[PDB]
Each structure stands twice: as C-alpha cells, then as structure tokens.
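*Asks:* One structure, pasted below without further comment.
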2 protein chains.
Amino acid sequence: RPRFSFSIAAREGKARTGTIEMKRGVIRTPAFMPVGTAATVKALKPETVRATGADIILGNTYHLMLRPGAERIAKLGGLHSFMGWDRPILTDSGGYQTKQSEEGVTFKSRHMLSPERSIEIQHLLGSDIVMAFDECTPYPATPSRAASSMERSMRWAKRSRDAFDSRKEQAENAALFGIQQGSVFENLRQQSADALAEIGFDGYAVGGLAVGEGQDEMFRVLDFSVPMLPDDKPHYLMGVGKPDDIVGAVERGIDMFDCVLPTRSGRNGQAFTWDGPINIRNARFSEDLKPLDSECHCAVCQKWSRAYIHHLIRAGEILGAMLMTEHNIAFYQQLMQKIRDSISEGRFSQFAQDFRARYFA
Amino acid sequence: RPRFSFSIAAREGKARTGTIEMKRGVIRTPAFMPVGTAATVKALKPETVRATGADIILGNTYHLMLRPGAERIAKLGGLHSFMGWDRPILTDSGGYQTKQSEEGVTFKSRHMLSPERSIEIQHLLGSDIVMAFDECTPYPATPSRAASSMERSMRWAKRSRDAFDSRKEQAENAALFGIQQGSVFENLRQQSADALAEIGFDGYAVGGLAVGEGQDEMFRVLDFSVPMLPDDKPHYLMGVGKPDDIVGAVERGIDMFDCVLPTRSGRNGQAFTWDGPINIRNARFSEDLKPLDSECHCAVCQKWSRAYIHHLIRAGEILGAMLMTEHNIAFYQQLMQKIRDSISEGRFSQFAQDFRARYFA
Ligand SMILES: Cc1nc2cc3nc(N)[nH]c(=O)c3cc2[nH]1
Ligand SMILES: Cc1nc2cc3nc(N)[nH]c(=O)c3cc2[nH]1
Ligand SMILES: [Zn+2]
Ligand SMILES: [Zn+2]
C-alpha cells in the first residue's frame, strides 16, 4: 500500500464516498473512528472493534503522554503492538486538551506540549495519521480572539509540518492533517483554509466545532467552511458526533468522524437505535425481550435482550458496559455503511431524509 | 442425556476423575465452576467463559432474588435464556448469605428465604443443580452451636428434598445436592453425613469451610469428612478456592469447586501463574513484554503483555478487568484439566508435588 492515497469513487452533491489507502490498511469513507484515548476503546477488545466494522481508531497525544508515557510505549514497540490493533490509528495532537505562549503549552507533574513535542509523541506512539498541534478556540469567541487564536494555530501548523517532515521515518510512513480554526466567522475560516492549503497537508480537519454552538450553527459554519478546503483530500470533523450530526455533516462534505458518544453514552445506558436513542436503565425495558434495535446486525442484538442489558447496567456490571458499547459502535458503523452505499448509489439525499424522519419520529 | 449421571473413570488414592451427564451438557470432574452471582460471570461474555473450558457456572439464589427478581427471570424464559449460557448452572441456595427461625430467614425491602422458597426460586431460575437450603455455620463455633446449626440444616435438608420432589418438572430435569455441616468436629460431620445419605441426594457438598479456619484445618476436616459421604456421588467443596486449596482438596476426594477468587482477584490486579500469583499493578511489570504466564494457552497470554495489562488496571480501564478475568478463569480451567489428565494417567500425586514445588518456589 502507499503511505497515503485518497480516492473518491462517487459523489452526490457535497457528499463523497471513497477510500484512504495507508500502509496499515484501507479506510472506507465517510469513516467513523472509535475513540480509544487510553490505548483501549473502552470495554472492547480490538478484535471486537474490528468486528463491528471500524477501519481506524483514534488515540490521544495528551492522555498517552501522561499515562503510560510516550517514550514508554515506544520502548514497548509502539501503540499498535501495545494495544493489539494493527490497523491505522489517528492521534489527536493535544490541542483540544495551563501556561500558554507562542512556544507551546505547559500543563500541571508538569507537562509541556508544542508543535514539535506533539509531533514527536505521535511518532513515538507510531501513529498513522498525525494531527497538527493547534489551539481549539473556545466558544463563543470574539472575532479578535478567534483571529489571534487561528493565527497562532496556523503558525503552529507550519511548525507541525516542518517537524513531521524532519523525521524521515515519520514522513515516509505516516500522514499529517492540518486543522482549520476561525470559530464561526467565514473570513477567518477562509484565511485559515488558505494558510493550510499553502502549507499543504494530506488531510484537513474542521476544528473548533462541537464546543457549544449547536447543530444549526455548526451546520451553518460547515456550509461555507468545507468548500474552502482542498476537495481532493479528506475532510475530518473533529469530535462529531450524534448520528444526525454525522448525516448532516456528510451532506456538507465531511469524510471522517470521531466521537466519545457511542462509547461514553453506552456505559451510561444510552443505546442508539434507528428510531432514536433509548436509555436502557428506564423501567419500561425491565421485561422487554426485544434486542436494543430491531434491525441491528450486531452480535449483541443477535443474542441478548433489552431486559438483560437493563439489569446489567442497573447492577453496574461490566458486561453491561461491554454490550452497550459493542452495540453502539456497531450501530455507528452500520450508519457509516448505509451512508457509503447510498452515496455510491446516488440516493444519499433520500437516505438522509428517511433517516431523519425515523430517528426523530 | 439423563437428568443426572455421575460416572467415575479413574481413581488414584482418594482422587477421582469422571463426568456428570445432565440434560444441558456434560461436566468433567474434578470441575471448577466460575461464579456468576448477578447473572453474569463478571466481565466475561458466556462464550468467553465457555472458551476457557468451563462446563458449568454458578448462580446465587440470594442475589438473583433481590436483583433482578426470580419471578422476573422466569417470566423472561429462565436464567439460561436471560444471560445466554445454555449449559448446566449450579445455584447456591442462600444459606451462605436477618431474623432466623426454624421456618427460615428474613433479610432486610424485606425478603424471606426457607427450604421451600429457596427451592422454588431455583426452580424459577431454571437451575440444573439445586442446592439444599442450609445455614453455613460461622467459625469458630462451639460444639453445641455447631450441633444445633447442623441439626437445623439437616431438617432443612429434608424439607429441601421434599420441596424439590413436589415439583415434577424440577424433579425430572434438575439435580439436588445436600450440604454437610458440623464445623470442624468429626462426630458432627458423621452425623450430618448419615442424615444426608438417609435422605438421599444426587450430590453432597462439604459446607461450612473456607470461612476462616485456615488451609491446615480445612484439610484436616476434609481428611475425615469426605470419606463419610457416598463415594458414588459427587463431592462439592463450596467456595474453595486458591489453586493450592483445590489440589489438596482433590487429593482428599473433592470433585467440584467454585470460588470468586479468579474473577474478583483478577479485577483487583492479581493474576494466577504456575510460579504463583502476581499483582500486575506492581511497578516491576510496567515494561515487561512477557504474557501473564509463560505456559498459559489463553487468548490473553497469546496477545497482550503484562505491561499493557498493568497500564489498563492502573488506569481503571474495563479492558484490564476483562483480560485479567479471562486469563485467571482460563488458568483455573487449565489447572482442572491437568488434574483430570494426571489422575486418569495415575500420576496425580506426582503432579501435586511438582505443582506445589513450583507454585510456592
Ligand atoms: C467535539 C470536539 N472535539 C474536538 C477535538 C479537537 N482537537 C483538536 N486538536 N482541535 C480541535 O479544534 C478540536 C475540536 C473538537 N471538538
Ligand atoms: C467460601 C465458602 N463459600 C461457601 C458457600 C456456602 N454455601 C452454602 N449454601 N453453604 C455453605 O456452607 C457454604 C460455605 C461456603 N464457604
Ligand atoms: Zn446491535
Ligand atoms: Zn493466560
């Protein structure tokens, strides 16, 4: 396989479906990435993550640098070996997680991150898709502060590029994505886009969203923001999101996604279904022999009832967290597959309308 | 298969190896039963429990009556269906877990257990091996109190027998075990044995042990206690125990075992190895690429390092509990297989000596 190759196989409006080829495997787009911030997708074995259909998982520079240590993981053979996932891994750079200066950020032991240190940690982890070190701009932000923050992030983007490129092994076997900032402001988003494209990356993330602005506002920004990015490279919406966020985002040109919701909300009792989420702890499920969802093909829905999973979660049993998470990740992957197939078949717009009609009914 | 058939295939001294045939499957003896007190073997899917080699698991009347409810589980199709384990299940009767009288015991909602109610709950759960409702005598016990308690338990034994037999479906498809009491006193143990044999059961448990008396004292009581039981029926030592307890107990004639140690101690960081237990949280394991145990054939030892599992447990990750438990249950099942094979081959005494020499070195 090449280091990195993104190919678009079919389009409908702004939506795209295709593949990213990397040395460690292929990634079908639009893609959902399960989050595994401490070198584990919570409550799942990697083989289970894979069985659900995930092509790639996300790791986090910040968390792994604190525990178990980036150098430690390198010494042990890298993150893939350590956690037993041999397919691509994307690592966030820490920019979402202090003493701040133009040089970087110190967290308090006390810990330092910068473009250089972030990129190095990602190299020590052995990540396949490396994210530029940025500042995710808090929301709401005044235009001045959004601009200052965006500007610093673009300088940090160039520093991330150069650090990555200065490491032969990394530059030859991994990919590097830039992150667009600019808050909700079109001109800032354009300036950031231009800056990133001038540097040049393998992929472009839309950063700074999902941090309190609401879906209508998020979609609005995506409306003008994604067309600013190079069309021929993947578009990644960081940390998004609920099933309906994902559908709308793909409608606006997004190709990649990650979110803690399927895992986190699973362990707390929320199960995604095609009729909308349910909280399995609700007394109405105590004697419901139906599976979590009526159509889901996952192993959990093949074998156990709502009633059982209800008992498990109420009892605080670990099996409840395992089953809830396997289902929700599988659900998310089935959503992604339905999106890919519908775009490939030229009926994605219909799919999204039908989806919304049922999910919200 | 028959309702119940125990056959002994080979003996060495007091040790026996053979099989219990039941409608839901065969149980190889000497047997270790993983404990699953809230309708789950903690942190394992039933298919995983089975993959480790377990033939049967234990459930608990007391816990299941409180949560989720015995009647509820019957309404939902029984415990096998509910939790997805289709092989035999043994249920303890509640006698180890108040207002006490000759009639039974009230716990505080407020909850009542008696021979009749206990047996009925076990029927509602659909258990395959039903345990008589008893009183586990606290240790230490004076001879008078041990006798009074033992005597009450024998009366309760007859009541358990009659309740079981009064339920056609139960009597035809499940088995019933009596429990010997008598604390540490030979004459009381003999009297209890005689009483149980006079009633007649499919199996005989040694109760009242592992409740603080120490291995030397436990073995001493087993020395005279197990020969008192009918030789041609299984001998079950309730709640025992560590690997070395199990070896010594088989040397004294015990055929069946259950204990929370492999699961509980797993989630707390203790891993069983042929060189003795280790606590994986210990800093000395932080960069140890070796599997938990050097010979273990389990999937965990095939795929992950001590270092990784160390990280998981220290991080409080659910995967750490899952992997620790799978290994420890598999370890326990490999121990049972080595015991069965060595008795079958007439070299069990050598096996136990070699075992002790390494486990304690
Ligand atoms: C929900 C959400 N998660 C996010 C993660 C992010 N990471 C980076 N590096 N940069 C970001 O801007 C960023 C934004 C996010 N929003
Ligand atoms: C460690 C241990 N677990 C036990 C469970 C028991 N259950 C019953 N019914 N009766 C018992 O005597 C009994 C004794 C036990 N010892
Ligand atoms: Zn499902
Ligand atoms: Zn193992």
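All chain B residue numbers match Swiss-Prot; in order, they span 11-107, 115-125, 131-383.
Determined via X-ray crystallography, 1.8 Å.
Placed from the backbone N, Cα and C atoms, the Cβ positions cover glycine too.
Annotations for this protein, taken from Swiss-Prot, read as follows:
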BINDING   B:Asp102, B:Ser103, B:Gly104, B:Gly105, B:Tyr106, B:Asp156, B:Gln203, B:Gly230  substrate binding site
ACT_SITE  B:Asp102  active site, proton acceptor
MUTAGEN   B:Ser103 to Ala  Strongly reduces activity
MUTAGEN   B:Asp156 to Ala  Abolishes catalytic activity
MUTAGEN   B:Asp280 to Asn  Abolishes catalytic activity
ACT_SITE  B:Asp280  active site, nucleophile
BINDING   B:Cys318, B:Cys320, B:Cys323, B:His349  Zn(2+) binding site
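Help me understand the surroundings of these features in the structure.
*Replies:* Secondary structure at B:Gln203 (substrate binding site), as computed by DSSP, is coil. Just so you know, the Cβ of B:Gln203 (substrate binding site) picks up 32 other Cβ atoms within 10 Å once every protein chain is counted.
B:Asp102 (substrate binding site): 30 other CB atoms within 10 A of its CB, across all protein chains.
Taking the Cβ of B:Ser103 (mutagenesis position) as reference, residues of its chain lying under 8 Å away and at least six apart in sequence are, in sequence order, B:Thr71, B:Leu135, B:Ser140, B:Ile141, B:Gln144, B:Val152, B:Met153, B:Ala154, B:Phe155, B:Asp156, B:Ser182, B:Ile201.
Other C-beta atoms found within 10 angstroms of the C-beta of B:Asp156 (mutagenesis position) number 29, with every protein chain shown included.
Counting every protein chain shown, 22 other Cβ atoms lie within 10 Å of the Cβ of B:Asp280 (mutagenesis position).
DSSP assigns B:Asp280 (mutagenesis position) to a strand segment in the three-state reduction.
Secondary structure at B:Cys323 (Zn(2+) binding site), taken from DSSP and collapsed to helix, strand or coil, is helix.
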*Asks:* Tell me the Cα distance separating B:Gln203 (substrate binding site) from B:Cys323 (Zn(2+) binding site), rounded to the nearest angstrom.
*Replies:* 40
*Asks:* With 7 residues not built between them, what is the whole-number Cα-Cα distance in Å for B:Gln107 and B:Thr115?
*Replies:* 10
*Asks:* Take B:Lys125 and B:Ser131, the residues on either side of 5 unmodelled positions, and give their C-alpha distance in whole angstrom.
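*Replies:* Across the 5-residue gap, Cα separation reads 6 Å.
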*Asks:* Same-chain residues six or more away whose CB lies under 8 A from the CB of B:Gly230 (substrate binding site)?
*Replies:* B:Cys158, B:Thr159, B:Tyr161, B:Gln202, B:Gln203, B:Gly204, B:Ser205
*Asks:* Of B:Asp102, B:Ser103, B:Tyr106, B:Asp156, B:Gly230, B:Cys320, the recorded positions listed, which put a C-beta under 6 Å from ligand 2? Please answer none if none do.
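*Replies:* Listed by sequence, the hits are B:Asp102, B:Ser103, B:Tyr106, B:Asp156, B:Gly230.
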*Asks:* For the substrate site (B:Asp102, B:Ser103, B:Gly104, B:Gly105, B:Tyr106, B:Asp156, B:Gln203, B:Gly230), what does the 8 A shell look like? I mean other same-chain residues with CB within 8 A of the CB centroid.
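*Replies:* My list of surrounding residues reads B:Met153, B:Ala154, B:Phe155, B:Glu157, B:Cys158, B:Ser175, B:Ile201, B:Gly229, B:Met260.
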*Asks:* Could you list, ordered by sequence, which of these recorded positions: B:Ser103, B:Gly104, B:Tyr106, B:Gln203, have a Cβ under 6 Å from ligand 4?
*Replies:* none
